[PDB]
Amino acid sequence: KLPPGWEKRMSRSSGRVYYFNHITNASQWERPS
């Protein structure tokens, strides 16, 4: 379970997974917590 606001996404450029927070609009490569 991700913390509130976070989504797991996929990069259309590299095929890598990343994480996006739609509350803060932050994105990062590493899984949050």
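Using Swiss-Prot numbers, chain A covers 6-38, in order.
This entry, so its header tells us, was determined using X-ray crystallography, 2.2 Å.
In case you wondered, yes, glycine gets a Cβ from its N, Cα and C as well.
Neighbour list (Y23 (mutagenesis position), Cβ cut-off 8 Å, at least 6 residues apart, same chain): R14, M15, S16, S32, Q33, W34. In Swiss-Prot, a mutagenesis experiment is listed as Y23 to A, annotated with the note Reduced affinity for KIF20B.
Secondary structure at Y23 (mutagenesis position), as computed by DSSP, is strand.
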